[PDB]
Protein chains: 2
Amino acid sequence: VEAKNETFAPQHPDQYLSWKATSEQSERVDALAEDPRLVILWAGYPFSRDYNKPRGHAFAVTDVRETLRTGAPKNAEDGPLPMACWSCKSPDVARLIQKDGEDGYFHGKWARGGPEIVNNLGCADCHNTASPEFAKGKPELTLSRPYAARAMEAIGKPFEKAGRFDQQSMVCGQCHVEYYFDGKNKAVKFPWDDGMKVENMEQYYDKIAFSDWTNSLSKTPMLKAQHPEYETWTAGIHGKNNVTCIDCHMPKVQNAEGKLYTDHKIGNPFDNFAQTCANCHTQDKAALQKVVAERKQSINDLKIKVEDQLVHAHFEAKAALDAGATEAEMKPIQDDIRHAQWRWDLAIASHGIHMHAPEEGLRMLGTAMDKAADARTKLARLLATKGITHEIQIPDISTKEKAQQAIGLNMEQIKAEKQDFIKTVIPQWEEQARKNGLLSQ
Amino acid sequence: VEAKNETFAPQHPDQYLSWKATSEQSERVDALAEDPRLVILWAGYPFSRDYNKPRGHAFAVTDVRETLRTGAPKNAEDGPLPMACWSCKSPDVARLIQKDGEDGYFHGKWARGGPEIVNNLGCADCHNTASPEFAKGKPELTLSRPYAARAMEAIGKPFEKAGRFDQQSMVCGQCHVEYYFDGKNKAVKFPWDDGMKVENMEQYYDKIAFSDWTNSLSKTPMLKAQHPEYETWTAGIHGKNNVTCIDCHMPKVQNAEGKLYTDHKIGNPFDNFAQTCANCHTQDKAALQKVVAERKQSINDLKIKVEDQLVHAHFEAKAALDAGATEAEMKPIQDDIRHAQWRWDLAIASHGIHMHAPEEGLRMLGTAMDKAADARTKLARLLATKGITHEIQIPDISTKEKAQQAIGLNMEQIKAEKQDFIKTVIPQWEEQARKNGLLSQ
Ligand code: HEC
Ligand code: HEC
Ligand code: HEC
Ligand code: HEC
Ligand code: HEC
Ligand code: HEC
Ligand code: HEC
Ligand code: HEC
Ligand code: HEC
Ligand code: HEC
Ligand SMILES: [Ca+2]
Ligand SMILES: [Ca+2]
Ligand SMILES: [Ca+2]
Ligand SMILES: [Ca+2]
């Protein structure tokens, strides 16, 4: 596998050039600053430190390098996070998987990978670049992540038997999914064995009593959702009609000399409306943008109501622990909080949900609300048995920075450490990669 | 106005015959039997006695005659309900409105109308049959209910200025809407002044402190939703694309001799798929029925979770009243129950919601859940201050008949009175109507 994408700029100029252009999509928006409530709901987990909205594929490697979530490893065995964090960021992951094998790849801390995983998300992620057919300009789409191949099988869709159009969406489905870390090596695995609906994955995580972390306010064993667009897309009316991710996000387009190719500048479809929705819809651009924005507002409105409930629940649960509640007394409440938050998180962890499957988004939040209702109703009784009967009062969480101080984060300290790491360690990584010829000189 | 529909059978055979055929749609399904939870939620209101799903237009008059809800008037001034209950059932309503004027029509009890309102929902409800153009076989659509005309104005769409296709949906919008009874005469009025969304109508009813009834379990001043398909259709993706009620429910169709006309057998569109959906869709019948049925199950699943919460809330509120809670103490809880149930009710009072605007149905239920959550959380605290800290236990409500006994209904007594009334008073009404030539001999 060839991870150095430049290698391919000469044979495949139109793709290389449009691919490279995702660097223009560089706005990196602080999702926590926008919704400080998230810091409470993720108390005790790295997402409470740093969580931004997605940007261009071109920023993948640098963004995982720079999140507060990966911390500031002193050495190849240090740092909070495992090798698996590289998995969906670079074609060097494919290199390493074929070089050291999967287990070899997953072994160790993220930091171990720093001077190995250096090329931007690119050609060998989606393409079997080895094939002689690829130089000839045929796609030769492939799944380069074996854990993604397994999952497509688990879901009844073995890649190599799927038709061309299913395969298009599956390449995106290598990374744009909900996943968890499986086993002591912490390998990536999509929780799809029982299906891809919220309640499927819920029972699945429960069969194996898995938790991503324990919320540090309520002591609840939490599950974390991550960007489930593949699951959520297939549930939506476009996916039911086999409108693929490529149909909206990678439209066929023309050379300055009318040669047709696929736009690799993967971004917002509305930017190229004539070449995307317009292919299948007669409504004009402003009409369709308007509909989409209404679904975004609806979901956001309900989204915040659920989040407000969960903020009350985590702090009520803390008030109960402080009042001497025992584990047996907390366990049913924690079950409800775990379930409520999982449904909420999965509902909105994809920033596309209002477009891909707005009605599933709304449905998940409704069922999140049902569990949050139970959680807080059980807490009001529990606290009563402890002699407390007033409303539990929440610290000021009107800003990201207040919410972070409120759950005990030393943000200056944390940012200082990260800034020191970025400034000094990353350039060491790139110099090592150059010497080893992993990175273009 | 000509309320005797037969009058028109000779000039307009294809319409008359298909119109008459809604009598084939005669299955009258007991909605209460299916969901006994409704009896609790409507405790103290007529809907807790009798509530069926819709059937054919041909059964409108007889169904309003036979519901337990209209009771068994001893005379023209007796009975629980007003004249307004006739409003959306018969073209004799249009007769009376033009003959006695609107105020004259609304004055009095339902019972007063019994020998006056006797023809089936029909031609003069939707058509200006007076127009010479109508005999010539032009539609000459009209709004025969002035309170419907006002509402279309209130919504920025004066009928006579709307285009042909908006007008099609507006005739259905004379009856298929959420309404309330305004003033001492209890005239029909659509609560559309602030718009037709759930939150519009909610603030609207609140501005004027209106209540339909007080739930007899929780003493909450309740609002009742009714079949808001007009409002809900305009909100959905088909209405946004001006697919009219006629496009799915009254398809254009062909004579045995290829004369084209509009099917007046108003029923389920799927029955005539080749002539309805198929006009605009390429998916086949089973594919589209399958989608529609999934949305129906999603909504029904959420629907029952909200209902269960509201059942708990009404009985918890009762427990609190029983424990001595004062009005000041109850008022904030009652506000939340009123709001929660209103959002739920409006979300599912239309049996078409999963088809017309599934996502607005889901959304409303989500916001119903948020208020139900607040209601029960405040109740748990209120009860605590009364020395109660255990879960409030709910009577057995597993059947319609159990739930009805549980809220204090004497159903045998009620049914016996109704049965007596139907057997003896109705045939008197029809004989009077014949003698006055209101009803075909
Ligand atoms: C595929 C299964 C992934 C694994 C494993 C990890 N990430 Fe990821 N990440 C993935 C996608 C598809 C996206 C974009 C969509 C989205 O909703 O964000 C991302 C994005 C990020 C970002 C940028 C945004 C942000 O959160 O600031 C960061 C910083 C990031 N990912 C970090 C990260 C870490 C630290 C991981 C190891 C736990 C990790 N990702 C794994 C897909 C996948
Ligand atoms: C996934 C995120 C991709 C990355 C990274 C790259 N390509 Fe791609 N490419 C992708 C898809 C989904 C498709 C279309 C397949 C189909 O069935 O239509 C393609 C296609 C190509 C082609 C074929 C010609 C064409 O349709 O334009 C070429 C020559 C190609 N891709 C080249 C290419 C190069 C050089 C890349 C690295 C810079 C690269 N692709 C990355 C998806 C993805
Ligand atoms: C793992 C190798 C990925 C594959 C395969 C695909 N995407 Fe991706 N995507 C990935 C990451 C890590 C990120 C976040 C980048 C960051 O640094 O923040 C993304 C992001 C997107 C976005 C958002 C773009 C923006 O400007 O905001 C989109 C629209 C997107 N990805 C689409 C997409 C499609 C359509 C894919 C299949 C061809 C696809 N991605 C594959 C990682 C990976
Ligand atoms: C058209 C029917 C689409 C298909 C098929 C897919 N996506 Fe999409 N996506 C679409 C739109 C219109 C938007 C933007 C919504 C808006 O408010 O403008 C998106 C967005 C995304 C994003 C996030 C973008 C961001 O926050 O920067 C991602 C990560 C994304 N889409 C992924 C994605 C994948 C993986 C798909 C195949 C499973 C896919 N989309 C299909 C429209 C459409
Ligand atoms: C063909 C490959 C499509 C492209 C490209 C886009 N859409 Fe689409 N859309 C498509 C189908 C086949 C359908 C189902 C209706 C039908 O014609 O049978 C739709 C439906 C929608 C809807 C309504 C459903 C809903 O989710 O509420 C919307 C709002 C919609 N499509 C939006 C949309 C946008 C914004 C697109 C460009 C980003 C777009 N579609 C592209 C097929 C296709
Ligand atoms: C229009 C503004 C109406 C007024 C005023 C009343 N009703 Fe009605 N009713 C209306 C529609 C559009 C429908 C069918 C749709 C639906 O969801 O039911 C009905 C149906 C009935 C039925 C049949 C089903 C049932 O509940 O058993 C009955 C018995 C009925 N309506 C009774 C009724 C009474 C007693 C009224 C006065 C309070 C009344 N309706 C007013 C529209 C309208
Ligand atoms: C509303 C529930 C209606 C009732 C009751 C009746 N008609 Fe109707 N009719 C209705 C609509 C919505 C339309 C279509 C208008 C359009 O723009 O296409 C019609 C049309 C007719 C016509 C016109 C010819 C045609 O398109 O078939 C005729 C001759 C007609 N209607 C006759 C008719 C008679 C005789 C009725 C009482 C038995 C009657 N209609 C009732 C809606 C409604
Ligand atoms: C008041 C005069 C009405 C107008 C105008 C329209 N409808 Fe109606 N509809 C009305 C009632 C009172 C009822 C319930 C009948 C009963 O006795 O239960 C209904 C019912 C329907 C139904 C359900 C039919 C079934 O078989 O279950 C549908 C599909 C329906 N109505 C459609 C409809 C359309 C499309 C209209 C505009 C042309 C329309 N109705 C007008 C009362 C009135
Ligand atoms: C196609 C896009 C439709 C339009 C436009 C309207 N309706 Fe509809 N309606 C449609 C379907 C497919 C169904 C049945 C759903 C199912 O599960 O099979 C319905 C149903 C109704 C009903 C209730 C039927 C019943 O319970 O017997 C009513 C009262 C109804 N529809 C009313 C209605 C009105 C008033 C409309 C214009 C505002 C309207 N529908 C448009 C499909 C479509
Ligand atoms: C033209 C007058 C239509 C008729 C008749 C029916 N539908 Fe439709 N539908 C129509 C449009 C213009 C759209 C929007 C997408 C697009 O092509 O631009 C749709 C969309 C749908 C959808 C997807 C949206 C959603 O609500 O989830 C479904 C599921 C759908 N339509 C179903 C449907 C059925 C069951 C119909 C017969 C009862 C039907 N449509 C008729 C236009 C028209
Ligand atoms: Ca973005
Ligand atoms: Ca996860
Ligand atoms: Ca029916
Ligand atoms: Ca009402």
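Following Swiss-Prot, chain A residues are numbered 38-478, in order.
The header says X-ray crystallography, 2.5 Å.
Every residue gets a Cβ built from N, Cα and C, even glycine.
The heme c 3 binding site annotation in Swiss-Prot covers A:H94, A:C209, A:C212, A:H213. According to DSSP, A:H213 (heme c 3 binding site) is assigned to coil rather than to any helix or strand. Close to A:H213 (heme c 3 binding site) in the fold, though at least 6 residues off in sequence, lie A:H264, A:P265, A:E266, A:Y267, A:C282, each with a CB less than 8 Å from its CB.
In three-state terms derived from DSSP, A:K126 (mutagenesis position) belongs to neither a helical nor a strand segment and is classed as coil. One mutagenesis experiment catalogued in Swiss-Prot, A:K126 to H, I or L, is accompanied by this note: Almost complete loss of nitrite reductase activity.
Every protein chain shown contributes to the tally, and the Cβ of A:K261 (Ca(2+) binding site) ends up with 19 other Cβ atoms within 10 Å. Among the features that Swiss-Prot reports, Ca(2+) binding site is placed at A:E215, A:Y216, A:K261, A:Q263, with the record citing a large-scale study or a structure entry.
The feature substrate binding site is assigned by Swiss-Prot to A:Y216, A:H264, with a curator's inference given as support. DSSP assigns A:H264 (substrate binding site) to coil, not to a helix or a strand.
Same-chain residues at least 6 positions away in sequence with a Cβ under 8 Å from that of A:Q263 (mutagenesis position) are, in sequence order, A:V214, A:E215, A:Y216, A:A386. Here Swiss-Prot notes a mutagenesis experiment, A:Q263 to E, with the remark: Increases affinity for nitrite without changing Vmax.
The heme c 4 binding site feature in Swiss-Prot is assigned to A:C282, A:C285, A:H286, A:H393. Around A:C282 (heme c 4 binding site), taking its Cβ as the centre, 23 other Cβ atoms fall within 10 Å, counting all chains. Secondary structure at A:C282 (heme c 4 binding site), taken from DSSP and collapsed to helix, strand or coil, is helix.
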Argmin Cα dist to A:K261 (Ca(2+) binding site) over the recorded positions A:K126, A:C209, A:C212, A:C285, A:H393 returns A:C212
Need this for a regression test: binding-site residues A:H94, A:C209, A:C285, A:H286, A:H393, filtered to those with Cα within 10 Å of A:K126 (mutagenesis position). What's left? A:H94
Could you state the CA-to-CA distance between A:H393 (heme c 4 binding site) and A:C209 (heme c 3 binding site) to the nearest Å? 14
Between the binding-site residues A:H94, A:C209, A:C212, which lies closest to A:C285 (heme c 4 binding site), Cα to Cα? A:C209
For A:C212 (heme c 3 binding site), which residues of its chain lie six or more apart in sequence with Cβ-Cβ distance below 8 Å? A:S124, A:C125, A:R182, A:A185
So what sits near A:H94 (heme c 3 binding site) in its own chain, CB-to-CB under 8 Å and at least six residues off in sequence? A:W56, A:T59, A:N157, A:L158, A:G159, A:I303
Neighbour-count leader, CB within 10 A, binding-site residues: A:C209, A:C285: A:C285
If I take the alpha carbons of A:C209 (heme c 3 binding site) and A:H286 (heme c 4 binding site), what is the distance between them in whole Å? 10
